[PDB]
Amino acid sequence: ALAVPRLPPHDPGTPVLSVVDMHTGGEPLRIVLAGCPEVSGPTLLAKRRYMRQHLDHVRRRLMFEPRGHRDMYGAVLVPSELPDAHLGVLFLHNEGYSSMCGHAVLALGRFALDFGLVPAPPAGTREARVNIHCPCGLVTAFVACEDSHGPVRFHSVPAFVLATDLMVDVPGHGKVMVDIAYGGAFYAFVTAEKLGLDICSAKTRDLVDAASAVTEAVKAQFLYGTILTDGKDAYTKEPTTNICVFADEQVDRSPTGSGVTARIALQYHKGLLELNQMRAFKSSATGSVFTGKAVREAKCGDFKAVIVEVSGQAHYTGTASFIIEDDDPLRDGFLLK
Amino acid sequence: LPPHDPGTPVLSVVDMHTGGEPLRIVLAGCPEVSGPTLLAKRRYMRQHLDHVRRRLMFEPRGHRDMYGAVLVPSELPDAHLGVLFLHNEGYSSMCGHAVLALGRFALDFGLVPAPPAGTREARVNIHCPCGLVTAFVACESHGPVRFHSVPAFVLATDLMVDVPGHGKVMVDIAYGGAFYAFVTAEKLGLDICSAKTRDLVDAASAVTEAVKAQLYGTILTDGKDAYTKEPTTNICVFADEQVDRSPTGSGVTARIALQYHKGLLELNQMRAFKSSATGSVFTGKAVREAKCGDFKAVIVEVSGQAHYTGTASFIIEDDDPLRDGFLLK
């Protein structure tokens, strides 16, 4: 006898925040559809500043608990100054306001098409072009559709190797050799076996402690975080399993889009892989798979870089309406000390 | 709505929280939970509709610290509603502080007829797997909820224990609907007011494993068990090192028993308990003495505030490898 959809008791005068919940290989994304105050700014950068300095309570509500959690990520859609852009994105996380879109492009691309920010391509063509204005800059996502559903693919920034076979003394383990590469962020790459862990069986806590130790070691003796690998950097049809541990011991549920990019750069540099050769990357956390493909050579200062095609699937998970009660001490959310 | 698979019904939820711990009440889209009794229904859900639990409570649409409730008819004629609890570890029996949310819910959503205009609190009869709990909900429909504990008692006091990490420490074991070890945070060399959650968790975990060597989990305390108007801060670390967002309703119950036993508190004397995690406050009050075999128990009035956080529709894509959710382990 609750046929009629109703909201629960809330404070009228704080509008309802409405989201579409998506995920890209296990990492969630709340896209805000409605109930965010006007984000005033002549530019996306201006708008990012305004949100951080005026509407941060909105970020804290959607991303913090009790309505979110430690590994929740968010997106507020805004007009772009660029006439090329189908949409502008302000990214939200639990630590602040990110610049690197990364794999969220896969979800936002799919979203833009499915929600009509991008007109449907001619029935003859199947991949639609979505121009997303990140704080990063304009990223073009190519979304497969019918007349919709399928993989999304985007082209990386110039990705390169900063250092190879670098020996460091990681607390808890001996001197260890790491590669540091840029895939949109700086990651240390180590084999899990070289730290005395089986990536396929070991508890997440063990892989996190190990990877954290490497990240702290590299910080002093030379960086967004560390990726541990199964050590299958040798070309094969078999997927290669990696785990990304970044920031405050935070595990990525997806093969990091950045991580895929930097590993392809590393594989290219060691002569294990050629242009338009495609590997598959599997998440140790979730089992989801992204593909990388170096498409053309490039440069980044004096450094020989590569351009990488990352592709993967985003999925819809549902839709939420967030409300706040006048009384609630935890109206604007909380995070654990 | 987003593009979804038609033919898998939409799961619809009302998200609430009691002192920071969340509760998803399922409004619609759960298959018929077949069973002659609540017990039968809990069994059926665990053995046939577990995919529904995993969807609502797992990482894509939930998280490690998410809890859920499916409402069902009760066999008991007294009962306004029957509750099946869902969590990330399985199917709970402990009614718990979820009665605070469910009581408020039952009134606000008309499972309970509207109270008499004269009277400012309503009676909600909740059938938990444990049994029939009565919640008293303040109204004019918003306000705090209060319920009466089961028989709560002290199992052991000032017990020195073999802790791998700190050598030897004195702990109290009490029952508040579950068995909790109580130690002072300071006694493990931690300031409860400043220390990182990781530090307090690993300490409390160590005590829990140690006590097994001699139990739902361990509560670290402010040490302010001495009566005062000032609230007392506690942190509850139970099961697999999972922290409680609230002053545990069970925890409040057990320490009221412990405070009564040590002669720091009398009947109808009320303490306030503050969560180290979030800062939320539950009130405990021993109301009458009672018995549990030869053990002298107490009945405790636990009271707190539940708040609405919003509403979701969960969907499935037939393509999605993580349709049914996932956990890191």
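The numbering of chain B matches Swiss-Prot: 10-149, 153-226, 240-354, in order.
Cβ coordinates come from backbone N, Cα and C, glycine included.
Around B:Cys104 (active site, proton acceptor), the same-chain residues at least 6 positions away in sequence with a Cβ under 8 Å from its Cβ are B:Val92, B:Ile135, B:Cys137, B:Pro138, B:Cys139, B:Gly140, B:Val142, B:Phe159, B:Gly189. Residues annotated as active site, proton acceptor in Swiss-Prot, with similarity to another entry given as evidence: B:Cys104.
What Swiss-Prot records for B:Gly105, B:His106, B:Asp269, B:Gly274, B:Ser275 is substrate binding site. DSSP assigns B:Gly274 (substrate binding site) to a helix. Shown in sequence order, B:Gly105, B:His106, B:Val108, B:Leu109, B:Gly188, B:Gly189, B:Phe307, B:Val327, B:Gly329 are the residues of the chain, 6+ apart in sequence, with a C-beta less than 8 angstroms from the C-beta of B:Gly274 (substrate binding site).
Cβ neighbours of B:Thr273 (mutagenesis position) (same chain, under 8 Å, six or more residues apart in sequence): B:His106, B:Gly188, B:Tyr192, B:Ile244, B:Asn259, B:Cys261, B:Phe263. Experimental mutagenesis at this site is recorded by Swiss-Prot as B:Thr273 to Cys, annotated: Regains racemase activity, catalyzing the conversion of trans-3-hydroxy-L-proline to cis-3-hydroxy-D-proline. Also catalyzes racemization of L-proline to D-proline, albeit at a very low level. Has lost its original dehydratase activity.
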For substrate, with binders B:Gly105, B:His106, B:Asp269, B:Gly274, B:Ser275, what's the maximum Cα separation in whole Å?
12
Which is it, of B:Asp269, B:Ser275: the one of these binding-site residues whose Cβ has the most other Cβ atoms within 10 Å?
B:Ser275
Non-site residues, in chain order, whose CB comes within 8 A of the mean position of the CB atoms of B:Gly105, B:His106, B:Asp269, B:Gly274, B:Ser275 at substrate:
B:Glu30, B:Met103, B:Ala107, B:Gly189, B:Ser271, B:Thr273, B:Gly276, B:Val277
All-chain count of other Cβ atoms within 10 Å of B:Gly105 (substrate binding site):
26
